[PDB]
Amino acid sequence: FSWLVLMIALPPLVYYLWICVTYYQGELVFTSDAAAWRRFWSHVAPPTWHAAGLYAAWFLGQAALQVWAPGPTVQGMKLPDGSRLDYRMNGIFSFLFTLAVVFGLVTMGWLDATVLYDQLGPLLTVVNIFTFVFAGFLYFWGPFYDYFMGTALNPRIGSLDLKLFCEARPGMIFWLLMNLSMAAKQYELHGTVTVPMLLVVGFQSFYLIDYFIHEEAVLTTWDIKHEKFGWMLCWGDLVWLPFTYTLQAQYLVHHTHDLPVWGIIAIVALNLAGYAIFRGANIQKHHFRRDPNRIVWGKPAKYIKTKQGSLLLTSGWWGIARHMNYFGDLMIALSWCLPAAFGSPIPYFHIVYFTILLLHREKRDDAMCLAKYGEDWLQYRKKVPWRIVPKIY
């Protein structure tokens, strides 16, 4: 019921926003006018052979890389059953490689610095069709909406795991490439790469670089550990992420304003405070959980020794709130959106979205650790009451 309608509803929302930002001036268009709606929705681009070819070439370039990237191999999760999946993983080498190759096609003139901006509209629809055909196949490898949530758990061909792959290669690297192309397009249309583009493009670049340095970490996440793929997962990978995360740069492509240096200082500080907290918390959890006795913020570490053989840090960021890290991530989000300034609501629809996401994620994780840690978790929730913020929530 809600799922098939949500399923048909999603691709339009991406078109809507894209149309909005590119063809209008990033204003939230809404009228009741018939003629206005025909003008609005005519802007949807049909699927071109050069686009389908280009994407298919890219997606298979990444699949190729994912399969023959140098190494190492890691064991994956799922302690019971065993039920321990092999993961060849070369995200770093892959990333560097596809950069060198892509920039290489670009200097060789064989590809244009701006293809991803130019042939964008058709890509959106090409990938939209490709994910539907794809989700059809994912349904076929393994009862009305199962298209939505999928079957066969973590499906593979030739040591290629699809949830992880789509999570990473053809989805997220495309994100940075688009950003670069859109940077390039701002320069071709206006003579300089404006500072807000450099903030946005650099910030997302570094976030991604950070992501791959911690490629192993995403082997423990809900997407990977628990939820079994499906159209929403696959489409969230190939479509939602690149074509909405690039909205800031999209917007900026024809918004060549600069920011006052105080805005520069506050935005960057926001981003780095956010990274101190997001990466800080995780490292701290780890470095504590490999040596409890070690100091954490000077003081000897305060932990709760859970009956089911695990330790819960009750100090450092984990002492301040149960999810400082999520807060870190959210600061980071807001720091991407603020270069865009206050011309339009569109660039900021990420922090709204991310916020809701984090809220959902928090609730889930909370439940999970109650199912696992029982009273010790409750004891913990007694020690550290604040979910994220933490004086507020």
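Numbering, chain A: per Swiss-Prot, residues 23-164, 177-427 in sequence.
Recorded method is X-ray crystallography, 2.7 Å.
Each residue, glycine too, has its Cβ placed from N, Cα and C.
Listed in Swiss-Prot:
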{"type": "MUTAGEN", "residues": "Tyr241 to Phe", "note": "Loss of catalytic activity; when associated with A-363"}
{"type": "BINDING", "residues": "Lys319, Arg323, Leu347, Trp352, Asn359, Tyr360, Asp399, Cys403, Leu404, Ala405, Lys406, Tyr407, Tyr414", "note": "NADP(+) binding site"}
{"type": "MUTAGEN", "residues": "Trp352 to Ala", "note": "Loss of catalytic activity; when associated with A-414"}
{"type": "MUTAGEN", "residues": "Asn359 to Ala", "note": "Loss of catalytic activity; when associated with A-360"}
{"type": "MUTAGEN", "residues": "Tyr360 to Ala", "note": "Loss of catalytic activity; when associated with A-359"}
{"type": "MUTAGEN", "residues": "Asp363 to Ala", "note": "Loss of catalytic activity; when associated with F-241"}
{"type": "MUTAGEN", "residues": "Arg395 to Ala", "note": "Loss of catalytic activity"}
{"type": "MUTAGEN", "residues": "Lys406 to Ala", "note": "Loss of catalytic activity; when associated with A-407"}
{"type": "MUTAGEN", "residues": "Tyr407 to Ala", "note": "Loss of catalytic activity; when associated with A-406"}
{"type": "MUTAGEN", "residues": "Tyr414 to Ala", "note": "Loss of catalytic activity; when associated with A-352"}
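Our reading of the NADP(+) binding annotation (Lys319, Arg323, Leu347, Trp352, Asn359, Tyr360, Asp399, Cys403, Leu404, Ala405, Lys406, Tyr407, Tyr414) yields a largest Cα to Cα distance of 22 angstrom. In this structure, of the binding-site residues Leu347, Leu404, the smallest number of CB atoms within 10 A of the CB marks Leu404. In this structure, of the recorded positions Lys319, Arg395, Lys406, the smallest number of CB atoms within 10 A of the CB marks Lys406. Residue pair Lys406 (mutagenesis position) / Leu347 (NADP(+) binding site) shows a Cα separation of 16 Å. Measuring Cα to Cα from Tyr414 (mutagenesis position), the binding-site residues that fall within 10 Å are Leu347, out of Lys319, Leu347, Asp399.
Sequence-distant contacts of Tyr407 (mutagenesis position), defined as residues of its own chain at least six apart whose C-beta falls under 8 angstroms from its C-beta, comprise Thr340, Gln342, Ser344, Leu346, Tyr414. Each of the recorded positions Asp363, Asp399 was assessed for Cβ neighbours inside 10 Å, and the highest tally belongs to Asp363. Secondary structure at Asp363 (mutagenesis position), taken from DSSP and collapsed to helix, strand or coil, is helix. Gap in the deposited chain: 12 residues are missing between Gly164 and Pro177, whose Cα atoms are separated by 12 Å. Looking only at Cα atoms, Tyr360 (mutagenesis position) sits nearest to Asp399 among the binding-site residues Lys319, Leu347, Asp399, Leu404.
All chains included, 21 other C-beta atoms sit within 10 angstroms of the C-beta of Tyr414 (mutagenesis position).
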